[PDB]
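Undergrad: My questions all concern the structure below.
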Amino acid sequence: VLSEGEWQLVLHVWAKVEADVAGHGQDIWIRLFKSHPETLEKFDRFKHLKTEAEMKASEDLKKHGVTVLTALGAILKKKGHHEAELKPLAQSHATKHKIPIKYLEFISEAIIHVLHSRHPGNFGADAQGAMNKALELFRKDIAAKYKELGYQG
Ligand code: HEM
Ligand SMILES: OC[C@H]1O[C@H](O[C@H]2O[C@H](CO)[C@@H](O)[C@H](O)[C@H]2O)[C@H](O)[C@@H](O)[C@@H]1O
């Protein structure tokens, strides 16, 4: 359970992400797909992208980043009371997309890397710790739902 202070560190940096969610999403995809190429294979719609240039030029990938980060933002704004938001997400990711918890760890790492790079003014050690705590809570709760849905994760 995160403290209100921790949630505020999370929400304060997210406020910066929201100045341009599309741009942050692109950086996150590039970071994720380069650090862990295997994750790209899970996207039938994007697995043909061969380079960072192609990823950057993809309007659909950009749009999906907006979708993903907006969904994550809604979860973070719930400050732990995200039961309703997690249900549809866990169901599609467990049953249709088949995304292991390990891959969720990979994208969490990419998110933190990008925030660390773009936002040193709001992403110092304490802020990063709070964000990591929030993402771990997210993954913990997703894992529990995966279990209920019958997916090993
Ligand atoms: C921060 C974690 C994540 C969030 C908030 C998230 C959110 C979303 C949302 C909102 C959608 C669209 C609706 C749906 O199908 O549920 C989606 C689709 C999808 N997600 Fe995720 N996702 C996350 C992580 C991942 C990861 C790590 C992978 C893959 C390694 C993944 C693979 C997919 C796939 C394959 C789709 C379908 C894309 C398409 O439209 O072709 N997701 N995700
Ligand atoms: O922070 C680094 C550790 O990250 C992962 O573990 C955290 O998140 C898991 C959920 O994805 C939890 O099960 C675990 O309890 C958390 O500590 C990773 O699995 C660990 O190997 C890393 O050391």
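Numbers in chain A come straight from Swiss-Prot, and the residues shown are 2-154, in order.
So how was this one determined? The header says X-ray crystallography, 1.5 Å.
Any Cβ shown, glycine's included, is placed from N, Cα and C.
Look at Swiss-Prot and you will find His65 tagged as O2 binding site, backed by experimental evidence. The annotation nitrite binding site is assigned in Swiss-Prot to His65. The annotation heme b binding site is assigned in Swiss-Prot to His94 on the grounds of experimental evidence. The annotation that Swiss-Prot gives for the naturally occurring variant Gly122 to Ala reads: In metmyoglobin.
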Undergrad: How many neighbouring Cβ atoms, not counting its own, are there within 10 Å of the Cβ of the residue listed as 'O2 binding site'?
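TA: Other Cβ atoms found within 10 Å: 16.
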Undergrad: Of all the recorded positions given, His94, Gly122, which residue's CB has the most CB neighbours within 10 A?
TA: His94
Undergrad: Can you tell me how far the Cα of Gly122 (variant position) sits from the Cα of the residue listed as 'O2 binding site', in Å?
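TA: Counting only the Cα atoms, the answer is 27 Å.
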Undergrad: State the three-class DSSP label for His94 (heme b binding site), counting H, G and I as helix, E and B as strand, and everything else as coil.
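TA: The residue in question, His94 (heme b binding site), is helix (DSSP, three-state).
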